[PDB]
Amino acid sequence: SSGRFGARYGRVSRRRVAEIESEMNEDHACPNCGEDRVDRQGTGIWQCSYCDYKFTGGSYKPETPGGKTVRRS
Amino acid sequence: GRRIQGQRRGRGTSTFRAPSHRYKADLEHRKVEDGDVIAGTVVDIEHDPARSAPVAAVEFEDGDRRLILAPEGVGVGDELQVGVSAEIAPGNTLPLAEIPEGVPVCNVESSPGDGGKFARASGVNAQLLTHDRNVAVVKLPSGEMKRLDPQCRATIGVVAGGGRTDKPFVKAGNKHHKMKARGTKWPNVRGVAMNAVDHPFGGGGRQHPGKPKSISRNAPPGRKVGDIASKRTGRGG
Amino acid sequence: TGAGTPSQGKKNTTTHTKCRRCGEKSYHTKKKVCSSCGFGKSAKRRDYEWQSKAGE
RNA sequence: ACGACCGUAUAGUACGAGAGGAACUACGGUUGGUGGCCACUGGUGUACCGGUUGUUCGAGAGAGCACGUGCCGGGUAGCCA
RNA sequence: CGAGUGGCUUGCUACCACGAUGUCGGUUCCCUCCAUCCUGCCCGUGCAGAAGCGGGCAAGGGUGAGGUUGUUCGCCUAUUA
RNA sequence: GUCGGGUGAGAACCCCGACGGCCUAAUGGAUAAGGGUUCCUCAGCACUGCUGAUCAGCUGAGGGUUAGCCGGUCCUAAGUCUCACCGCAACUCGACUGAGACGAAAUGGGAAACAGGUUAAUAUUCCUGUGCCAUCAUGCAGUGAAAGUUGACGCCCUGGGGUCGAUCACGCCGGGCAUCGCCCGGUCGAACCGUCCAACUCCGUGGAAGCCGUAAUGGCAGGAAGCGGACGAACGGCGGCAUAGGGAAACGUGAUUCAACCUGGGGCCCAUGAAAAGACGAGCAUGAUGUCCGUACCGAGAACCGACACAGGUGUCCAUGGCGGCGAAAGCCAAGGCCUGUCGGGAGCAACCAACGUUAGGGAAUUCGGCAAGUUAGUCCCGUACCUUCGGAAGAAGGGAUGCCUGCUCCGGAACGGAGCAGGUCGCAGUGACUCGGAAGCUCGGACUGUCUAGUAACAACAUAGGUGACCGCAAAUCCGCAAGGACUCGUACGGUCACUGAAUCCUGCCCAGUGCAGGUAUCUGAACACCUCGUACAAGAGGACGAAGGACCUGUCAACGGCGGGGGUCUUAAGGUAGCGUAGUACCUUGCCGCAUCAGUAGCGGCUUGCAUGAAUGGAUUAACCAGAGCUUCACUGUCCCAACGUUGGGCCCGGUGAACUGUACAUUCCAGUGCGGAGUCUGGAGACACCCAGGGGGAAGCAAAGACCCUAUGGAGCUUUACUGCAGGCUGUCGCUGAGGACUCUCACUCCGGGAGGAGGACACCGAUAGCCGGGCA
RNA sequence: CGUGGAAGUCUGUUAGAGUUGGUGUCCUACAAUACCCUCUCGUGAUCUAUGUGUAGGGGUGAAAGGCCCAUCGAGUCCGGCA
Ligand SMILES: [Cl-]
Ligand SMILES: [Cl-]
Ligand SMILES: [Cl-]
Ligand SMILES: [K+]
Ligand SMILES: [Mg+2]
Ligand SMILES: [Mg+2]
Ligand SMILES: [Mg+2]
Ligand SMILES: [Mg+2]
Ligand SMILES: [Mg+2]
Ligand SMILES: [Mg+2]
Ligand SMILES: [Mg+2]
Ligand SMILES: [Mg+2]
Ligand SMILES: [Mg+2]
Ligand SMILES: [Mg+2]
Ligand SMILES: [Mg+2]
Ligand SMILES: [Mg+2]
Ligand SMILES: [Mg+2]
Ligand SMILES: [Mg+2]
Ligand SMILES: [Mg+2]
Ligand SMILES: [Mg+2]
Ligand SMILES: [Mg+2]
Ligand SMILES: [Mg+2]
Ligand SMILES: [Mg+2]
Ligand SMILES: [Mg+2]
Ligand SMILES: [Mg+2]
Ligand SMILES: [Mg+2]
Ligand SMILES: [Mg+2]
Ligand SMILES: [Mg+2]
Ligand SMILES: [Mg+2]
Ligand SMILES: [Mg+2]
Ligand SMILES: [Mg+2]
Ligand SMILES: [Mg+2]
Ligand SMILES: [Mg+2]
Ligand SMILES: [Mg+2]
Ligand SMILES: [Mg+2]
Ligand SMILES: [Mg+2]
Ligand SMILES: [Mg+2]
Ligand SMILES: [Mg+2]
Ligand code: NA
Ligand code: NA
Ligand code: NA
Ligand code: NA
Ligand code: NA
Ligand code: NA
Ligand code: NA
Ligand code: NA
Ligand code: NA
Ligand code: NA
Ligand code: NA
Ligand code: NA
Ligand code: NA
Ligand code: NA
Ligand code: NA
Ligand code: NA
Ligand code: NA
Ligand SMILES: [Sr+2]
Ligand SMILES: [Sr+2]
Ligand SMILES: [Sr+2]
Ligand SMILES: [Sr+2]
Ligand SMILES: [Sr+2]
Ligand SMILES: [Sr+2]
Ligand SMILES: [Sr+2]
Ligand SMILES: [Sr+2]
Ligand SMILES: [Sr+2]
Ligand SMILES: [Sr+2]
Ligand SMILES: [Sr+2]
Ligand SMILES: [Sr+2]
Ligand SMILES: [Sr+2]
Ligand SMILES: [Sr+2]
Ligand SMILES: [Sr+2]
Ligand SMILES: [Sr+2]
Ligand SMILES: [Sr+2]
Ligand SMILES: [Sr+2]
Ligand SMILES: [Sr+2]
Ligand SMILES: [Sr+2]
Ligand SMILES: [Sr+2]
Ligand SMILES: [Sr+2]
Ligand SMILES: [Sr+2]
Ligand SMILES: [Sr+2]
Ligand SMILES: [Sr+2]
Ligand SMILES: [Sr+2]
Ligand SMILES: [Sr+2]
Ligand SMILES: [Sr+2]
Ligand SMILES: [Sr+2]
Ligand SMILES: [Sr+2]
Ligand SMILES: [Sr+2]
Ligand SMILES: [Sr+2]
Ligand SMILES: [Sr+2]
Ligand SMILES: [Sr+2]
Ligand SMILES: [Sr+2]
Ligand SMILES: [Sr+2]
Ligand SMILES: [Sr+2]
Ligand SMILES: [Sr+2]
Ligand SMILES: [Sr+2]
Ligand SMILES: [Sr+2]
Ligand SMILES: [Sr+2]
Ligand SMILES: [Sr+2]
Ligand SMILES: [Sr+2]
């Protein structure tokens, strides 16, 4: 997915942008409906195209390891 | 010589100032007399230009509309509470005394009623540990154990936008844009690449500091550069 | 680009204008201050001892 | 304002065991220089003649412009090597 | 060992110029010197010849093209009288 | 530009016609700034105009700018000022907080005007016609009234609606041409009023379990398609406006592609893309009122800035005129503009110079170096190496095709869109001009796009992502201020400050002795105040005791400054150079040795390498991609060269007119020698020499230009450094004041901070004032 | 295979910005930094108009001691000053 960077930037930089952006663009399960329809709206902003649930979450992932802890306690 | 870059800063000229007129809102804890009876519905989620993180728009019962330091997992429609009796859920804000031990907290107050000071940046969080009638021990994001007044308010949960710093900027342009939203002069010219007239490390036939980098704490501004009161340097040892 | 002739070309900004108070074309219309009599800066008239030789 | 060299005959001779190998002289040419000339060869030749692209003058005919010939082909006199 | 000439090298001096006498190399173009590389005429030879070696008179003409190097100098190649 | 003609005392350049040309994002049209009357008319030529002048941006006199609806005015933006408060010795000074005001003329927001006519000069301003907005008054309706909507918003891709224009078809009106029958122009008509509505959204029906839909994404039993319906757009269509206007006339009709304008879908952000006034919400009639300021002209190779009528500089809109072609490209041509990038006449027009064309054979031999020039080129088809971070390298390289004419096929709704086929056919040449890469390899540097010495440096330098270390829990660290106060900060460690290194990949050894920083510290040292002894009727002063930071001392630390040798088989001073790399952009010796390549190679490349004096974030090595970066090799090409020639244009030369400057102690026709402060036209001796003028290329006048930049000197200057001398800020620390009650401790009442408040935290500390010790090129 | 249309992406005298070589022309200039050809960037750390802020031991500086009105290793004016 980091093919836009051409032959520039080097392995590490574009390997990370690809991984991060790949997981960012993945189908995400909405906390409301449960449908895989959550898409990134901005930095840390997520929204379900199905039920319109707009919520906060990681900058590139809807859920972060730290966020998944808040529940358990 | 001439005043170094760090000295031009303090003057507060446009170049060094933050784009305050472009910032949305000062995210401070709402005030309540007592009793808690205060709740609001999240009407929207916005982007905060001053912190590169999501901030939630809330509308309280008394018809009060204000932006809030949004934790992770706060959606539109969600009902938030603020007060002593505020339900122990993510997004709610109650004094540390009412917050259970071992629970991740964000936007922690330094002194009760200040509106929150600690743990506000993307994805971080404080950690409430010890309880008492006098002091609530919080473990701040830097790892420091901070003893606080149990009456200091603080939101439950971790701050939204976590993991932001995990992706590299890749190019100067990306930094450029982020920098334009902060009170920071960028790019950065190494002192070693300047003239002696401009910086303590300036001058010489080849670039290298003409003295050791570790400077005394008592050094005057204009000379306090490099490694300030470094307890040590390097990785080894 | 040269600092001389090629840079004189952009000079179409108006600053110093006829002053309401003193009548000199020294009223900086962007600063709203007269460089000659100090109108806009002080109630008293701009005047300095160095405007003449010390013993005069 | 002429300097110098190669070649041929002299001669496979004189000389020398042999190997090898001259000269005088008479010739032919080359090179460098020099002065001049253009029949010849070559260059130029925005004189000239033709071909042809784009566009404008309605088409045709016949023309302008495309840098001081649009481009391509041929090229007289002269000037030249 | 001893006697000299030159004024291309270098060193020495500090006379000249610091109200400026523009650098090295190269180039281009002109004149000159002889301590002659070739060419002319000669003497000697450890001069048969051929080819050389040493020397003398002699400055008319000639002394060219290239590879590295800014190079001068020099190294190298093929031609050359 | 030329030929006629006009006016005039006078005409190359003032005017008319014709012919001939130039400008096409400009040399055309509208403007902002800035200019300020430069605008128009009349009369002039003393001035100004690169020549002339009857002309004029010149001289003089007159005249000229008309607004409810075009700007200003109103609003708010970054931000500014004023007042108050506070500081300051003080102010015309100074930060904060309040209040108020200012802050947008092309180009932020914003009530409302269109079309025509008229002048020598204005014009949505005047006049004609038609229209619109606001306030107010009266009348009627109306009691709704303010929630909400609007003003009001980033970047990239894209659909749909759709006007101007352009083009196609055909008809009408007029013009042109004259083998043809083709070619050009026109065929009009606003604001405004009324009306229509696509998209979006929603509603009812319907009942899809696989269908609906898109350029694409997508949608759905949480209810798909289909059917009906609410809401709802254009600067658009339609009707009026209009027996208005406009035209000599006709006074069209359809289509395609569609700027403007309208309305949607999608994608991106460690970036989040103004505010306020105002409008809407919220009717109609009639009438009144709508003041004030701007308005001429230029807007540039003559109206602006640059001393100039300066080849420079200077914002916006016309980006859709035709052919062409991918094109807002070239070239050519309209509309419109101009012959004022404003001196002419003459010589086949010499030398010489500028800019340029063509050169036979050779082909980089030129040169520091292919500098300069040339070569190549568009488009389609075939084909394409090493290496590589798998993206790329790559248009690698290399090869073929290319026009016109005839008749066709395919894609598409179609284009005046595209892709092909068969036949015929011309040239030396079919991207025929124009437009339009030369190609390949090796090495060095920096990863990359980016930055820089305005005016000799564009680079390897700066930056960058990335890597790393340092400081700080915010009453912070860092920084500004004399103070009052302030930046960072609408920020909070995933932060931001201070530094270093400089993408990726493989790595980054040893040294804490010195210097730096930091922690500790029994003991040693360590100021002042208070306290103690001596002294003094008091005082100066001498000494003691206690002892802060600081130092001594101990420890930590090198991705801190830096270091990593000599001798021998440990010495200094801590260690003694590990991976690597290596004759290096670092190697003196040096053209090192071997090899490659060449006829020949101080060059280049590889190998060796004891390295004068390489080496690991003073980062080492290495490297795809990128580069107006340094070096080298090859193919191709060629006037760079052998070696020069001829030609073209502008000068150069002669003539009319205009008309400077540099320079000048005097004398001066010199030459060869000598002499001289040792580098003489001028002295000495000779030689030569009739005067004057034209052209030339520059040998000399140690030519002209600049009180030499180099070197030295001056008890000259400045910028910069530091363990130079001396001081000054600043930081740290003790002490006194503020400061209070009961060598360690409690408290609350000053004082500080948090808190809207109540009250909470802290607390005689901290802040502040004063003094003392330490650090202190930050500064003088 | 198609769809899509990413990029401090490419070619490009689109506009615009820049300034490599000619060590060309000019060098009492057209010009106290100009002319021509060649060359670089041209969707972005882009370019640009107007408004606005920062002031002299002070600004500003992707750092050249660069720039702060032809003035910069400390602007300019007047004064100190004969
Ligand atoms: Cl950052
Ligand atoms: Cl106006
Ligand atoms: Cl769509
Ligand atoms: K001298
Ligand atoms: Mg806040
Ligand atoms: Mg900024
Ligand atoms: Mg840097
Ligand atoms: Mg430097
Ligand atoms: Mg310094
Ligand atoms: Mg370095
Ligand atoms: Mg360094
Ligand atoms: Mg001289
Ligand atoms: Mg002799
Ligand atoms: Mg001779
Ligand atoms: Mg007249
Ligand atoms: Mg007019
Ligand atoms: Mg002129
Ligand atoms: Mg030839
Ligand atoms: Mg040569
Ligand atoms: Mg070239
Ligand atoms: Mg079809
Ligand atoms: Mg090298
Ligand atoms: Mg670079
Ligand atoms: Mg420069
Ligand atoms: Mg460059
Ligand atoms: Mg980082
Ligand atoms: Mg970093
Ligand atoms: Mg960095
Ligand atoms: Mg660097
Ligand atoms: Mg080697
Ligand atoms: Mg190391
Ligand atoms: Mg001098
Ligand atoms: Mg010197
Ligand atoms: Mg000095
Ligand atoms: Mg406070
Ligand atoms: Mg000093
Ligand atoms: Mg500006
Ligand atoms: Mg320097
Ligand atoms: Na001698
Ligand atoms: Na020389
Ligand atoms: Na001779
Ligand atoms: Na040589
Ligand atoms: Na004229
Ligand atoms: Na309509
Ligand atoms: Na066209
Ligand atoms: Na680029
Ligand atoms: Na050490
Ligand atoms: Na080292
Ligand atoms: Na570049
Ligand atoms: Na030529
Ligand atoms: Na001369
Ligand atoms: Na100096
Ligand atoms: Na694909
Ligand atoms: Na240039
Ligand atoms: Na100064
Ligand atoms: Sr706050
Ligand atoms: Sr607050
Ligand atoms: Sr230095
Ligand atoms: Sr280590
Ligand atoms: Sr220019
Ligand atoms: Sr300007
Ligand atoms: Sr004032
Ligand atoms: Sr005074
Ligand atoms: Sr013979
Ligand atoms: Sr024989
Ligand atoms: Sr022609
Ligand atoms: Sr061609
Ligand atoms: Sr002799
Ligand atoms: Sr001889
Ligand atoms: Sr020499
Ligand atoms: Sr040598
Ligand atoms: Sr105009
Ligand atoms: Sr006259
Ligand atoms: Sr006029
Ligand atoms: Sr105003
Ligand atoms: Sr406006
Ligand atoms: Sr369309
Ligand atoms: Sr006008
Ligand atoms: Sr111009
Ligand atoms: Sr015309
Ligand atoms: Sr004239
Ligand atoms: Sr010819
Ligand atoms: Sr060569
Ligand atoms: Sr050569
Ligand atoms: Sr080809
Ligand atoms: Sr590197
Ligand atoms: Sr510049
Ligand atoms: Sr690296
Ligand atoms: Sr140490
Ligand atoms: Sr080793
Ligand atoms: Sr001359
Ligand atoms: Sr680009
Ligand atoms: Sr140069
Ligand atoms: Sr010229
Ligand atoms: Sr010049
Ligand atoms: Sr040229
Ligand atoms: Sr480009
Ligand atoms: Sr003075």
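Sequence positions for chain B are given in Swiss-Prot numbering; the residues included correspond to 2-238, in order.
Here the Cβ of each residue, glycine as well, is placed from N, Cα and C on the backbone.
In the three-state DSSP assignment, the secondary structure recorded for B:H200 (mutagenesis position) is coil. There are 24 other Cβ atoms within 10 Å of the Cβ belonging to B:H200 (mutagenesis position). One mutagenesis experiment named in Swiss-Prot is B:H200 to A or G, and its note says No incorporation into translating E.coli polysomes; ribosomes assemble normally. Significantly reduced translational activity.
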